[PDB]
Every structure is written in C-alpha cells, then in structure tokens.
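Read through the structure below, which is laid out as structure tokens, and then see the notes.
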Amino acid sequence: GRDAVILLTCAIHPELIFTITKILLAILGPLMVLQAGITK
C-alpha cells in the first residue's frame, strides 16, 4: 500500500526508480498513438 513504498523508493535504489518514472512518462508515445495500425 502507501506510507512505506515511498520510503523504500528513495532508500532502495533511488537513482534507478527515478529513471524508470522518466521513461514511464515516455512509454505512452503521443505520436505512436497516431500510428497504431496505420497505412494499410
């Protein structure tokens, strides 16, 4: 749940989880959404 994971996120491999959050926002792909099953 909460009130524990946030503490473990900054205490256990914080330099790696932050990088995942940055890629998490880039995993959507606003341009890719306009190319799903296109040009057929």
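Numbers in chain A come straight from Swiss-Prot, and the residues shown are 869-908, in order.
Heads up, header says this was done by solution NMR.
For all residues, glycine too, the Cβ spot is worked out from N, Cα and C.
As recorded in Swiss-Prot, the features of this protein are as follows:
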MUTAGEN   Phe886 to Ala  Impaired NS2-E2, NS2-p7 and NS2-NS3 interactions; slight decrease in NS2-NS5A interaction. Impaired NS2 colocalization with NS5A
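Neighbour count (other Cβ atoms within 10 Å of the Cβ, all protein chains): 11 for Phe886 (mutagenesis position). The secondary structure of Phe886 (mutagenesis position), as reduced to three states from DSSP, is helical.
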